[PDB]
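If you scroll down you'll find the structure; I have some questions about it.
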Amino acid sequence: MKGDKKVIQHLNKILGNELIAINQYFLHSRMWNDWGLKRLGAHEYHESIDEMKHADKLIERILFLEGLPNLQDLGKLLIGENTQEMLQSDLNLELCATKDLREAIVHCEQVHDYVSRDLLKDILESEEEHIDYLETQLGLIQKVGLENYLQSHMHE
Amino acid sequence: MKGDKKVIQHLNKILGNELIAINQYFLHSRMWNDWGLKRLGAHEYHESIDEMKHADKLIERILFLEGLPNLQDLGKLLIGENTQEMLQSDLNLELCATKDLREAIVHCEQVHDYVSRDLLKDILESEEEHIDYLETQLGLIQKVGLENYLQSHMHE
Amino acid sequence: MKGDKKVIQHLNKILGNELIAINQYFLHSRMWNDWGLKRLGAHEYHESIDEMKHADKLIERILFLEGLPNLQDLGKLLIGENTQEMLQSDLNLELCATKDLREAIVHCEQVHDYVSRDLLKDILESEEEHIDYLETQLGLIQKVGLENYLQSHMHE
Amino acid sequence: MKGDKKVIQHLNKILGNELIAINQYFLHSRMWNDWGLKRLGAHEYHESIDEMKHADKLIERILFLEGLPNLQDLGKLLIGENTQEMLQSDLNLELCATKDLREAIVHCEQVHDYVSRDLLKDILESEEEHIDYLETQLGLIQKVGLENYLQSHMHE
Amino acid sequence: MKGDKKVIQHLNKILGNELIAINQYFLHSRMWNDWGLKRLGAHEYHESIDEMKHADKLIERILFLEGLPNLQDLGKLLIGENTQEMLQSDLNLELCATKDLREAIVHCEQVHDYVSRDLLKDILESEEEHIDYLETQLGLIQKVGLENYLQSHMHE
Amino acid sequence: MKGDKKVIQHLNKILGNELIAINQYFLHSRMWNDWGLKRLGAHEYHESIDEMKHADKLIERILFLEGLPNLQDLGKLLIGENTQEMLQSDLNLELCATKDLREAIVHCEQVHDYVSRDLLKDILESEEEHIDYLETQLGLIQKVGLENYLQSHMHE
Amino acid sequence: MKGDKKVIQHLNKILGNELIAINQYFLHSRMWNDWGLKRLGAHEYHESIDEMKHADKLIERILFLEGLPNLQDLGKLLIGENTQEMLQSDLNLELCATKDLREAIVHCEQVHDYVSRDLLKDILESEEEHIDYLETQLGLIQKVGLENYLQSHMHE
Ligand code: HEM
Ligand code: HEM
Ligand code: HEM
Ligand SMILES: [Fe+2]
Ligand SMILES: [Fe+2]
Ligand SMILES: [Fe+2]
Ligand SMILES: [Fe+2]
Ligand SMILES: [Fe+2]
Ligand SMILES: [Fe+2]
Ligand SMILES: [Fe+2]
Ligand SMILES: [Fe+2]
Ligand SMILES: [Fe+2]
Ligand SMILES: [Fe+2]
Ligand SMILES: [Fe+2]
Ligand SMILES: [Fe+2]
Ligand SMILES: [Fe+2]
Ligand SMILES: [Fe+2]
Ligand SMILES: [Fe+2]
Ligand SMILES: [Fe+2]
Ligand SMILES: [Fe+2]
Ligand SMILES: [Fe+2]
Ligand SMILES: [Fe+2]
Ligand SMILES: [Fe+2]
Ligand SMILES: [Fe+2]
Ligand SMILES: [Fe+2]
Ligand SMILES: [Fe+2]
Ligand SMILES: [Fe+2]
Ligand SMILES: [Fe+2]
Ligand SMILES: [Fe+2]
Ligand SMILES: [Fe+2]
Ligand SMILES: [Fe+2]
Ligand SMILES: [Fe+2]
Ligand SMILES: [Fe+2]
Ligand SMILES: [Fe+2]
Ligand SMILES: [Fe+2]
Ligand SMILES: [Fe+2]
Ligand SMILES: [Fe+2]
Ligand SMILES: [Fe+2]
Ligand SMILES: [Fe+2]
Ligand SMILES: [Fe+2]
Ligand SMILES: [Fe+2]
Ligand SMILES: [Fe+2]
Ligand SMILES: [Fe+2]
Ligand SMILES: [Fe+2]
Ligand SMILES: [Fe+2]
Ligand SMILES: [Fe+2]
Ligand SMILES: [Fe+2]
Ligand SMILES: [Fe+2]
Ligand SMILES: [Fe+2]
Ligand SMILES: [Fe+2]
Ligand SMILES: [Fe+2]
Ligand SMILES: [Fe+2]
Ligand SMILES: [Fe+2]
Ligand SMILES: [Fe+2]
Ligand SMILES: [Fe+2]
Ligand SMILES: [Fe+2]
Ligand SMILES: [Fe+2]
Ligand SMILES: [Fe+2]
Ligand SMILES: [Fe+2]
Ligand SMILES: [Fe+2]
Ligand SMILES: [Fe+2]
Ligand SMILES: [Fe+2]
Ligand SMILES: [Fe+2]
Ligand SMILES: [Fe+2]
Ligand SMILES: [Fe+2]
Ligand SMILES: [Fe+2]
Ligand SMILES: [Fe+2]
Ligand SMILES: [K+]
């Protein structure tokens with residue numbers, strides 16, 4: 001089925017965001033694991049897997065619409081040097097991603113691509129859960145202190 | 001994540017409706033049970049539990065959006081004195097609730113809060129099922145007669 | 001069997017205290033969950049459920065005695081802004097509520113409503129366990145430190 | 001142990017009431033069964049078994065207190081001729097029984113026989129459940145009509 | 001079905017004997033239990049249950065024959081003060097009961113109420129088993145001595 | 001938040017009685033076991049465990065009320081030299097315990113400490129069971145003779 | 001056939017030490033439980049049970065040797081006011097106990113009561129495990145800090 005070219009362009013923009021998030025989260029996960037903060041590593045890995053699944057659904061939708069998925073362009077990773085920086089960088093990336101998702105949903109509604117809208121809404125629900133996770137961890141660092149927070153995320 | 005203040009105000013309005021419905025339905029349930037109309041009591045209890053779960057989701061969403069859930073303000077319960085009045089009072093309350101849900105959905109769409117919209121749509125689907133249940137019971141009272149209808153709802 | 005009018009007034013007063021506690025504890029529970037303090041959130045949810053069950057038993061007893069349960073009047077919630085304030089606010093509520101239970105039991109005894117007395121005694125046993133829980137947590141904060149206490153109530 | 005002679009007199013009065021209820025409810029049960037109203041018959045049999053178990057506990061307590069259980073004196077049975085009369089006669093009997101139970105509890109409290117008081121309170125809780133059952137059935141006859149009420153209690 | 005009025009009178013006489021035996025044996029059972037003679041108490045309870053089941057069948061038959069079961073008139077209980085007296089009092093009661101059963105069977109045969117006769121014969125077989133039990137226990141007291149007999153019926 | 005000072009004194013008095021009974025019954029148990037009267041020894045051990053559990057509940061209650069449990073003061077043990085004396089000494093001790101329990105319950109009721117009252121009533125129910133056990137054993141010695149009574153309590 | 005009088009005196013001295021430890025550790029256990037330090041409370045309860053089992057074995061041995069177990073004389077409990085004092089007071093008590101055990105073993109060896117010696121050696125092995133437990137906890141307080149130590153012993 002021949003999709004709207006601007007919808008396909010929006011879907012490729014979302015896909016591009018997923019690709020940044022996959023790599024940033026995977027590396028953050030393996031950094032936490034390397035440091036012996038295995039619970040943080042495992043949860044960051046789970047976030048990376050979520051983004052892999054979002055990318056998959058986007059690729060499948062673009063192909064159905066007769067578009068060309070762009071897996072070539074990888075935007076800027078902002079890798080942190082410590083736990084607080086890593087969490088904040090992830091959170092900043094998620095906030096950029098939801099902004100793009102909302103603009104893509106607007107466009108899908110405008111051209112009556114309600115199935116793409118619903119896919120993007122499902123991804124946006126997941127991203128807001130990611131934002132909730134990351135905001136909550138930064139808040140816990142303040143409430144229990146950094147050393148305790150890290151201690152609680154050492155052992156799986 | 002910092003939510004739109006008018007969306008949060010709409011969510012608290014919906015929450016307020018849930019709180020009325022929880023108490024009205026719980027008391028109606030226990031009145032039917034007290035009268036020995038246990039099947040009616042059990043179904044009304046189920047409705048009250050549905051509204052408890054709606055309230056829960058609304059509270060969680062308001063907190064995520066950095067709003068303050070209002071569990072203090074309880075609107076007017078209209079407790080019936082017999083089965084027909086109790087069902088009709090519930091139905092009137094549901095019809096008020098769906099009106100508020102539609103206005104809240106309009107606002108979420110306007111400001112691109114698509115995750116809150118989808119939550120409210122899910123609640124609205126449940127409320128229309130509640131309306132269907134209550135309308136159907138009032139119709140059955142007409143078709144089988146009040147005495148038979150009550151008889152059929154005595155024993156679980 | 002018509003119950004004593006002042007006994008029914010007392011039961012409605014106890015019921016009113018339960019309705020305050022249901023909402024305050026439910027909101028405190030969801031606040032703790034929102035902050036990622038899930039062990040605190042779960043325990044507070046089970047306190048809320050306990051009060052819901054108290055309210056149910058009182059409603060059933062009032063109806064049996066041919067009184068009108070009052071679910072319309074909701075007294076003042078006191079929502080804390082951090083863990084210490086939330087625990088202290090719950091403790092304030094419980095201490096005020098047990099004072100009313102004792103006065104209600106006195107009245108039941110005076111008019112020989114021994115079944116209502118035993119119901120209120122069972123609720124009072126639960127409220128003193130709730131007081132014990134709350135006082136103990138506040139004491140643990142003093143013994144292990146606030147940051148450690150919150151750490152220990154982060155993960156379920 | 002040597003019980004208070006007036007307490008033993010109260011316990012024998014309660015036992016006397018149980019013996020009336022056992023026989024009245026057993027006969028009402030078998031009359032309902034005879035008429036093909038088997039659900040009514042089964043519930044009335046259950047009430048009769050409850051009173052047998054009350055009598056057993058009272059006999060045991062009287063003997064422990066070195067009293068003589070009185071199973072010789074059987075008071076007045078009032079056997080109804082139709083369902084409404086039978087239920088109302090049972091209800092009248094239960095209301096007489098609770099009046100005697102409250103006077104007995106007063107006396108146990110006066111002489112500090114707290115264990116006998118707790119037994120009598122357990123019996124009283126059961127009789128108030130019996131009263132609730134009987135009142136509820138009389139109310140259902142009004143709400144669903146006598147013919148429907150009987151129909152619903154034909155088949156087990 | 002319309003029973004013979006003299007047969008119904010006989011059945012009510014048998015029922016009257018059952019009602020005496022129920023109460024006498026239940027009290028003897030609880031006296032033996034009170035004394036710590038639990039095997040004697042359990043067997044006497046079993047005898048009491050047998051008489052309850054006899055009474056039930058007689059009530060059912062009387063009602064089928066369109067008679068009025070008489071549970072109002074309770075004849076003389078003869079409660080013993082020690083084991084030998086209790087057993088002998090039960091035995092005396094059983095011998096009175098079989099005398100009445102034989103006269104009732106004669107009358108059933110005379111008027112061709114063969115189904116009532118067979119019920120009464122089944123009851124009589126049970127009473128002769130009861131007589132055998134009681135006679136045997138009195139004989140064992142002579143053969144093993146009273147102290148040994150009681151010792152053997154202390155523990156269940 | 002403290003209990004009533006005189007209630008705490010009563011609870012410590014009850015606790016003192018438990019501590020006497022624990023030690024007296026444990027030694028009596030082990031004397032019976034040493035003599036080869038293992039069924040008596042096992043039952044007496046069970047009585048001692050009951051008193052340990054009573055003491056535990058009292059200690060927990062005193063601490064909740066912010067009293068100081070007194071485990072220092074051990075009153076007079078009266079150890080018997082043979083089975084009859086041991087049983088009688090236990091019985092005398094239980095009768096002193098129930099006297100103190102009734103005085104403590106009066107006080108709890110007076111100051112509206114209804115949870116302490118219910119705890120003491122539960123302990124009192126258990127002590128009256130203990131009295132029943134002891135009185136019954138002494139009575140069995142009379143009915144079956146001492147040698148037979150001891151014989152029946154040799155083997156478990 | 002009697003044990004040595006001075007061996008029996010030593011065994012009663014060891015028994016006296018057990019009785020102190022039972023009560024001291026049981027109260028310390030219930031204080032820790034009351035404070036919400038349930039893992040400390042559970043371990044201390046376990047220590048108290050060990051001492052109850054030691055006392056049982058000593059009572060059995062004394063009775064076999066035809067001595068009189070002394071459960072009347074309770075020496076001085078030293079109840080701590082906080083975790084460090086409670087642990088230290090337990091440790092001081094264990095060190096007194098092992099001193100008396102070694103003197104008792106010397107005496108058993110001197111008079112060739114090798115079975116009493118082996119029993120006391122088994123108790124001594126257990127007391128040195130108790131000492132190891134207590135010393136290790138005090139050392140952990142130093143290594144992890146008091147607040148962390150207490151935190152780690154809050155939850156079971
Ligand atoms: C009149 C006030 C209320 C009464 C008497 C009441 C009663 C109950 C009862 C009896 C249950 C079942 C508990 C059990 O058996 O475990 C229940 C479930 C529940 N209630 Fe309430 N309730 C009240 C109000 C509320 C409110 C105001 C909220 C939240 C804002 C709430 C949240 C819940 C939740 C989340 C459940 C669990 C439902 C499930 O099974 O998923 N309730 N309620
Ligand atoms: C002093 C009066 C009586 C006492 C204390 C007494 C006591 C009892 C008790 C304790 C049970 C066992 C109930 C249970 O544990 O579920 C029982 C069973 C029963 N009783 Fe009675 N009873 C009395 C008189 C009667 C009478 C007068 C009747 C009928 C006319 C009757 C009919 C029955 C029947 C049919 C059962 C069930 C037996 C079975 O099949 O297991 N009882 N009774
Ligand atoms: C302050 C006084 C005491 C208290 C509060 C106390 C408490 C307890 C409790 C709660 C139990 C567990 C019972 C159960 O749950 O079944 C127990 C077990 C036991 N107690 Fe005590 N106790 C006390 C004194 C004693 C004394 C003085 C002795 C012996 C001289 C003793 C001997 C025993 C024995 C043999 C057990 C069973 C241990 C096992 O499980 O193998 N107790 N105690
Ligand atoms: Fe590694
Ligand atoms: Fe997830
Ligand atoms: Fe994503
Ligand atoms: Fe295709
Ligand atoms: Fe666009
Ligand atoms: Fe979808
Ligand atoms: Fe994401
Ligand atoms: Fe590790
Ligand atoms: Fe592990
Ligand atoms: Fe009811
Ligand atoms: Fe549903
Ligand atoms: Fe709802
Ligand atoms: Fe948040
Ligand atoms: Fe709006
Ligand atoms: Fe959704
Ligand atoms: Fe609804
Ligand atoms: Fe029914
Ligand atoms: Fe059913
Ligand atoms: Fe969350
Ligand atoms: Fe609980
Ligand atoms: Fe409550
Ligand atoms: Fe009612
Ligand atoms: Fe009052
Ligand atoms: Fe109760
Ligand atoms: Fe509470
Ligand atoms: Fe404090
Ligand atoms: Fe975590
Ligand atoms: Fe987990
Ligand atoms: Fe029939
Ligand atoms: Fe029942
Ligand atoms: Fe009864
Ligand atoms: Fe007795
Ligand atoms: Fe009286
Ligand atoms: Fe009780
Ligand atoms: Fe009753
Ligand atoms: Fe049928
Ligand atoms: Fe059936
Ligand atoms: Fe007994
Ligand atoms: Fe049999
Ligand atoms: Fe019979
Ligand atoms: Fe018939
Ligand atoms: Fe005849
Ligand atoms: Fe037959
Ligand atoms: Fe018989
Ligand atoms: Fe025994
Ligand atoms: Fe047995
Ligand atoms: Fe032995
Ligand atoms: Fe027991
Ligand atoms: Fe006790
Ligand atoms: Fe406390
Ligand atoms: Fe006092
Ligand atoms: Fe209780
Ligand atoms: Fe006791
Ligand atoms: Fe043997
Ligand atoms: Fe054996
Ligand atoms: Fe506690
Ligand atoms: Fe151990
Ligand atoms: Fe020891
Ligand atoms: Fe010996
Ligand atoms: Fe020595
Ligand atoms: Fe050994
Ligand atoms: Fe030790
Ligand atoms: Fe905790
Ligand atoms: Fe746990
Ligand atoms: K820590």
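When the header is checked for method, it gives X-ray crystallography, 1.8 Å.
Just so you know, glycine gets a Cβ as well, placed from its N, Cα and C.
Take a look at what Swiss-Prot says about it:
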BINDING   F:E18, F:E51, F:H54, F:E127  Fe(2+) Fe1 binding site
BINDING   F:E51, F:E94, F:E127, F:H130  Fe(2+) Fe2 binding site
BINDING   F:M52  heme b binding site
BINDING   F:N148, F:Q151  K(+) binding site
MUTAGEN   F:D34 to F  About 30% active in Fe(2+) oxidation and storage, diiron-binding site does not coordinate fully, decreased overall flexibility of the BFR, partially occludes B-pores, see Fe ion inside the B-pore
MUTAGEN   F:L68 to A  Assembles into normal BFR with wild-type ability to oxidize Fe(2+) and store Fe(3+), 5.2-fold decrease in rate of iron release from BRF, greatly reduced affinity for Bfd
MUTAGEN   F:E81 to A  Assembles into normal BFR with wild-type ability to oxidize Fe(2+) and store Fe(3+), 3.2-fold decrease in rate of iron release from BRF, greatly reduced affinity for Bfd
MUTAGEN   F:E85 to A  Assembles into normal BFR with wild-type ability to oxidize Fe(2+) and store Fe(3+), 5.5-fold decrease in rate of iron release from BRF, greatly reduced affinity for Bfd
MUTAGEN   F:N148 to L  About 70% active in Fe(2+) oxidation and storage, diiron-binding site does not coordinate fully, decreased overall flexibility of the BFR, loss of 1 ligand to K(+), reveals more Fe cations bound inside the BFR cavity
MUTAGEN   F:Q151 to L  About 70% active in Fe(2+) oxidation and storage, diiron-binding site does not coordinate fully, loss of bound K(+)
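Tell me about the setting of these features in this model.
In the three-state DSSP assignment, the secondary structure recorded for F:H54 (Fe(2+) Fe1 binding site) is helix.
In the three-state DSSP classification, F:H130 (Fe(2+) Fe2 binding site) falls within a helix. Sequence-distant contacts of F:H130 (Fe(2+) Fe2 binding site), defined as residues of its own chain at least six apart whose C-beta falls under 8 angstroms from its C-beta, comprise F:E47, F:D50, F:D90, F:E94.
Around the Cβ of F:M52 (heme b binding site), the same chain contributes F:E18, F:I22, each under 8 angstroms and 6 or more positions distant in sequence.
According to DSSP, F:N148 (mutagenesis position) is assigned to a helical segment. Residue density at F:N148 (mutagenesis position): 19 other Cβ atoms are found within 10 A of its Cβ, drawing on all protein chains shown.
Secondary structure at F:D34 (mutagenesis position), as computed by DSSP, is helix. With a cut-off of 8 Å between CB atoms and residues at least 6 apart in sequence, the same chain places nothing near F:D34 (mutagenesis position).
Cβ neighbours within 10 Å of F:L68 (mutagenesis position), excluding its own Cβ and spanning all shown chains: 12.
Here the Cβ of F:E81 (mutagenesis position) has 9 other Cβ atoms within 10 Å, regardless of which shown protein chain they belong to. According to its DSSP assignment, F:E81 (mutagenesis position) is coil.
Sequence-distant neighbours of F:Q151 (mutagenesis position) (same chain, six or more apart, CB under 8 Å from its CB) are absent.
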Please report the Cα separation of F:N148 (mutagenesis position) and F:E85 (mutagenesis position) in Å, rounded to an integer.
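Answer for this pair: 17 Å between alpha carbons.
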Going by a 10 angstroms cut-off between Cβ atoms, which of the recorded positions F:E18, F:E51, F:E85, F:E94, F:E127 has the sparsest surroundings?
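Least crowded of the recorded positions F:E18, F:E51, F:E85, F:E94, F:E127, by Cβ count within 10 Å, is F:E85.
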Sorry to bug you, but what's the C-alpha spacing from F:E127 (Fe(2+) Fe1 binding site) to F:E85 (mutagenesis position), rounded to the closest Å?
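Roughly 19 Å, rounded to the nearest whole number.
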Applying an 8 Å Cβ threshold (strictly under) against chain G, tell me which of the recorded positions F:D34, F:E51, F:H54, F:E94, F:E127, F:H130 fall inside, in sequence order.
F:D34
Rounded to an integer, what is the Cα-Cα distance in Å between F:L68 (mutagenesis position) and F:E127 (Fe(2+) Fe1 binding site)?
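Spelling it out, the Cα of F:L68 (mutagenesis position) and the Cα of F:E127 (Fe(2+) Fe1 binding site) are 24 Å apart.
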Can you name the residues of this chain that are 6 or more positions from F:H54 (Fe(2+) Fe1 binding site) yet have a C-beta less than 8 Å from its C-beta?
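F:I14, F:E18, F:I123, F:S126 - these are the non-local Cβ neighbours of F:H54 (Fe(2+) Fe1 binding site), listed in sequence order.
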For F:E127 (Fe(2+) Fe1 binding site) and F:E81 (mutagenesis position), determine the Cα separation and express it in whole Å.
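Just about 23 Å between their Cα atoms.
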Calculate the distance in Å between the alpha carbons (Cα) of F:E81 (mutagenesis position) and F:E51 (Fe(2+) Fe1 binding site), and round it to a whole number.
22
Taking the recorded Fe(2+) Fe2 site as F:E51, F:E94, F:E127, F:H130, identify the other residues of that chain whose CB atom sits within 8 Å of the mean position of the site's CB atoms, giving them in sequence order.
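For the Fe(2+) Fe2 site, the extra neighbours are F:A21, F:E47, F:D50, F:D90, F:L93, F:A97, F:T98, F:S126, F:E129, F:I131.
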Need the DSSP three-state call for F:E94 (Fe(2+) Fe2 binding site) to compare against my parser.
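F:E94 (Fe(2+) Fe2 binding site) sits in a helix per DSSP.
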